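Engineer: First the structure, which I've put down as structure tokens, then a few questions once you've had a look.
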Amino acid sequence: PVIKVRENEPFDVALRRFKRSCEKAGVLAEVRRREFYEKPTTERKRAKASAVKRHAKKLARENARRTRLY
Amino acid sequence: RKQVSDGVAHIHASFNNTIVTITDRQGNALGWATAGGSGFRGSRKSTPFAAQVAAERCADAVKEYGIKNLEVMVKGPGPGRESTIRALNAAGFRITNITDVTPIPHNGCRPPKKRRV
Amino acid sequence: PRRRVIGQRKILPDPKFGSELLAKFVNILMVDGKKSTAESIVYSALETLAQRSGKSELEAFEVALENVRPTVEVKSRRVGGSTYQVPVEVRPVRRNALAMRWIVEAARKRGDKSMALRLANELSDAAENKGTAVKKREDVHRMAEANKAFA
RNA sequence: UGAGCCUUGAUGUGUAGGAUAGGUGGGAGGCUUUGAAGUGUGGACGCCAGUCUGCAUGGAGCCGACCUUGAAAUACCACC
RNA sequence: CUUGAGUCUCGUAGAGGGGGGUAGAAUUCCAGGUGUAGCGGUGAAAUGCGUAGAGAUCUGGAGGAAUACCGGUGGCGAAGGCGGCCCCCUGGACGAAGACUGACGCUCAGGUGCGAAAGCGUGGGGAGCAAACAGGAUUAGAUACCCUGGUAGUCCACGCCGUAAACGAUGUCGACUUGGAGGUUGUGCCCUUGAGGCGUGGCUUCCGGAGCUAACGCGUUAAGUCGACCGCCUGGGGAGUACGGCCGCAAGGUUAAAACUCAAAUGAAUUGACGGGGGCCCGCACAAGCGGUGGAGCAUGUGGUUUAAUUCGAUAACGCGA
RNA sequence: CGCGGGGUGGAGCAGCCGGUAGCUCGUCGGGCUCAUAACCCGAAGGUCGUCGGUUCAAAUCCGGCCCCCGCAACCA
RNA sequence: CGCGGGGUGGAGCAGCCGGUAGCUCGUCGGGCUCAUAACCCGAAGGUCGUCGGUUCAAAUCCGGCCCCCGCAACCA
């Protein structure tokens, strides 16, 4: 996330750009994931469970949407 | 001491404590300050406010070097990441580059074990 | 309370000067529903203060108040294992009341003989920026400053 | 890089105060064309009031007991 | 004889296996520069490292291990498992057409092989992590959880071990039975007039019909409808233990009882209750305030003790029946 | 017999100069606690084995005795 | 005996010119805190061993004494 302040650019804007760049990089998240060790099984489990959750969110709620609430 | 116009700010932002270190462009450190050293302990030094005042202190320290331009490198995750640089800005330097300088391995060393809490 | 905020009840201004703040002060001073005495005491003090400092009665009282009003106080959140005091900006209605209560406690504490006289001394001190109420005010500020990291 | 020394320069806030008074003795005027007061500032010290001093400009005066003070002039002086 | 089974031809994708090279990031250490009082850690600390110059920061070097992104209910493999690039050797799978062989097939007790992690042996290696261990915390205690360190091991070579919730808790092979939404990898045709249109094969994720099921659920990848072969079960404990055998360096594995003992033990689902589960909401529940009680003397009730008796009851009881 | 440790609040471990007279658990009260143990506060338990003495400070330094230890030696 | 360090607020470490009279823990108050230690604020404790003197600045420079150190030498 290397950044250079443009000529006649506000500081705050520059900071915002940097924050955006960092977010894009996923650096903080990267760090968080590497703080301590995750067992392979745990990693697998998380990935799978997340996928399951995603699929539920995609399909079951769509089905629910078809019917009106009131 | 020799005056220098342009230099670096290295911001080591940990979870527990922030460390600001101003240096010349070559690598030689001019001054430094810390949240722990700014009189912040435990809960209090792991905060953005602690970090900004540490940054302010560091800025004060390198007054005699008469630095004007500055590029910043931000290391690590912490609260004193945005707050620190804002504080630095306020202290009245021309911020030139903001760089993120976290060490990310490409899956090298095994981290320590997960805490059980 | 949980469910509904309610509008604050109506308060009449005091007969002598026609002011709400003074009436609130006398109310604060009062005890056992004894209003006439408490307001007599308040008046007596006020008269002594006016004599001492010159200015109007009211104006002097207001000045004394100003010197003991807090900008910020602290409250206990304690989300963590140990407790964390967090500063908070105190609102106009509250700050005035706090300063009143603080003056009255000081008056209670003082060593002088008559209640009105003690209150009068307390007001003089506040004007001068000594006393008890100003110290406590300072302590409140100091605590807030210490815990400024939290926001 | 440490550290002596012949020498010639600088350095010294009790409060009374012209204000950054080390002390003794010989003393009432020392310096000024081998260039005096006022101005521009380069580098030092600093108790932020100022002090010494380089170079430029200027060319005919600044400082004395003073009023005060336990001690008087860095008016010249030697001893340290 | 050619449908099953196999061979040949051309392609395809792949973390499939074995060997040998190499790249970059990051950690650790060493040497040196700058620099100055903290660093580190936690819920909060402390142990610990630091003015003998740490932490931070820059330069150079060493070494080990693993390969961010790509990366995906993606791929490959009999399973275990396999992930940076390159090269060498190598196994399988699938598709396209043809050509050939001509039942050569399926299953499999014994038998043989492969078989995570930990563990063992000998020799190497050793950055990080970390059983054991030590100290600091926490605690009533804390031989734990947390912190600071830290050795076996993890890594490599060659042997052994032969077990795991080695799981889809679902043996292998074949046939047949409504559908939808995908992923991946081929391939035929079609104006690819465009990322498309219509098919046809392989593997694969989810939902769901009939049917099945104790229900939960499974549902063309069956737990449906059938056939072939094998393995295994016969109440719970005792016990996957003892003895014996076989294997193993050992750890132990494997095979595998009995006495005795109970009338249960279990599975799915149901209603509640509970949770230091989650969401929403309320109450002088907290918060914000004012005044009390707890200390004093007395009144009064109770407990107790005492008494001849100190009436009996109440114990959301105790100025209560009274 | 001879020689080193010393003799305590229910048990134990008590800061070289003699003026400090203890801490854990324990029992009671109370406060919290759903409970208990925990946590907090406070409370009763001495001789300092003993006899004496140097000294206003003495159990606290010394002379003897009674025991608890430890000693290492002995035994016709 | 001679020679180097100097003698302080309950203990300790106090900025070359004599005008600064301290900081840690400690005790009390309060504020927070569930608790405690921590954190914050404020408060009582001096002689600067002593006797003197140069000087308005003195414990702060010197003459003697009392001790604490350190010295290194000695001992019929």
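Following Swiss-Prot, chain C shows residues 2-152, kept in their order.
From the backbone N, Cα and C atoms, a Cβ is placed for every residue, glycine too.
C:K36 to A or E appears in Swiss-Prot as a mutagenesis experiment; the accompanying note says: Defective in ribosome assembly. Swiss-Prot lists C:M116 to G among its mutagenesis entries, and the accompanying note reads: Significantly decreases affinity for its own mRNA.
Please situate the listed features within the shown structure.
Structural biologist: Within its own chain, C:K36 (mutagenesis position) has C:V27, C:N28 as residues 6 or more apart in sequence whose C-beta sits under 8 angstroms from its own.
Listed in sequence order, C:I42, C:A108 are the same-chain residues six or more apart from C:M116 (mutagenesis position) with CB atoms under 8 A from its CB. In the three-state DSSP reading, C:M116 (mutagenesis position) counts as helix.
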